[PDB]
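In what follows, a single structure is set out as structure tokens and then discussed.
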Amino acid sequence: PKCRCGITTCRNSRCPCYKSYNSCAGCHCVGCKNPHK
Amino acid sequence: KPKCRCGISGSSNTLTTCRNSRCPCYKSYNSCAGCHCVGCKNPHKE
DNA sequence: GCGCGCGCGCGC
DNA sequence: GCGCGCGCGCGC
Ligand SMILES: [Zn+2]
Ligand SMILES: [Zn+2]
Ligand SMILES: [Zn+2]
Ligand SMILES: [Zn+2]
Ligand SMILES: [Zn+2]
Ligand SMILES: [Zn+2]
Ligand SMILES: [Zn+2]
Ligand SMILES: [Zn+2]
């Protein structure tokens, strides 16, 4: 997967990676706050 | 009349091409005569 | 071809 | 009824 949040960011259900319990490795988000390592 | 470039890139749902509100022609109830769209699905005619 | 940004639409 | 991620037309 690969989100585009930020143009709580990536820290909620509206973000795929968060929801799927994955990190934003390779994502195109901005100001990512996904705590997933 | 407007001139859309709908559908040029590859990655795009080909069944909604010139058949939704993002198309100026479709939205303005125009045909795509003179347009440069690829895979036009516009149901209007004049 | 790429990136910007608009606006659709779903999930709450 | 709202909010924002995402699909894609458009300027360049
Ligand atoms: Zn995200
Ligand atoms: Zn992500
Ligand atoms: Zn993120
Ligand atoms: Zn069109
Ligand atoms: Zn057209
Ligand atoms: Zn068309
Ligand atoms: Zn469904
Ligand atoms: Zn279903």
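Since chain A takes its numbers from Swiss-Prot, the residues it shows come out as 523-529, 537-566.
According to its header, this structure was worked out by X-ray crystallography, 2.5 Å.
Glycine is no exception: its Cβ is also placed from the backbone N, Cα and C atoms.
Feature annotation from Swiss-Prot assigns Zn(2+) 4 binding site to A:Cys525, A:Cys546, A:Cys553, A:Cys556. What Swiss-Prot lists as Zn(2+) 3 binding site is A:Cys525, A:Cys527, A:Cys539, A:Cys544, and the listing cites experimental evidence. Swiss-Prot lists A:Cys539, A:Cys553, A:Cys558, A:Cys561 with the feature Zn(2+) 5 binding site. For the mutagenesis result A:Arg526 to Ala, the note given in Swiss-Prot is Reduced DNA-binding. Abolished DNA-binding; when associated with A-543. What Swiss-Prot notes for the published mutagenesis of A:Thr537 to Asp is this: Reduced DNA-binding. According to Swiss-Prot, the mutagenesis experiment A:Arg543 to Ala carries this note: Abolished DNA-binding. Abolished DNA-binding; when associated with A-526.
A sphere of 10 angstroms centred on the C-beta of A:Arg526 (mutagenesis position) encloses 12 other C-beta atoms. Close contacts with ligand 1, defined as a Cβ under 6 Å from any of its atoms, occur at A:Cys527, A:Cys539, A:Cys544 among the recorded positions A:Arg526, A:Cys527, A:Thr537, A:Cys539, A:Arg543, A:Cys544. Here the binding-site residues are A:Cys544, A:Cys556; the one with the fewest Cβ atoms within 10 Å of its Cβ is A:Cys556. The local packing around A:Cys558 (Zn(2+) 5 binding site), expressed as other Cβ atoms within 10 Å of its Cβ over all shown chains, amounts to 18. Distance noted between the C-alpha atoms of A:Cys539 (Zn(2+) 3 binding site) and A:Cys561 (Zn(2+) 5 binding site) is 6 Å. In this structure, the recorded positions that sit close to ligand 3, with a C-beta under 6 angstroms from any of its atoms, are A:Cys539, A:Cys558, chosen from A:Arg526, A:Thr537, A:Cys539, A:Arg543, A:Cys558. Note: the Zn(2+) 3 site is recorded as A:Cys525, A:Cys527, A:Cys539, A:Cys544; in the same chain, A:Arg526, A:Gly528, A:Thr538, A:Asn541, A:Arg543, A:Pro545, A:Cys546, A:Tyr547, A:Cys553, A:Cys556, A:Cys558, A:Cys561, A:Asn563 also have Cβ atoms within 8 Å of that site's Cβ centroid. Once the 7 unmodelled residues between A:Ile529 and A:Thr537 are set aside, the endpoints remain 13 angstrom apart, Cα to Cα. Close to the recorded Zn(2+) 5 site, the chain also has A:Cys525, A:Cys527, A:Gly528, A:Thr538, A:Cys544, A:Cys546, A:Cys556, A:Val559, A:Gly560, A:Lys562, A:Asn563: residues not among A:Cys539, A:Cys553, A:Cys558, A:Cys561 whose Cβ is within 8 Å of the site's Cβ mean position. Take the binding-site residues A:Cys527, A:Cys561: by the count of other Cβ atoms within 10 Å of each Cβ, the lowest one is A:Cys561.
Cα distances from A:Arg526 (mutagenesis position) to the binding-site residues A:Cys546, A:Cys553, A:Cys558 are smallest for A:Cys558. In sequence order, A:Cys525, A:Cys539, A:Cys546, A:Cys561, A:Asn563, A:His565 are the residues near A:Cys553 (Zn(2+) 4 binding site), counting only same-chain partners six or more apart with C-beta under 8 A.
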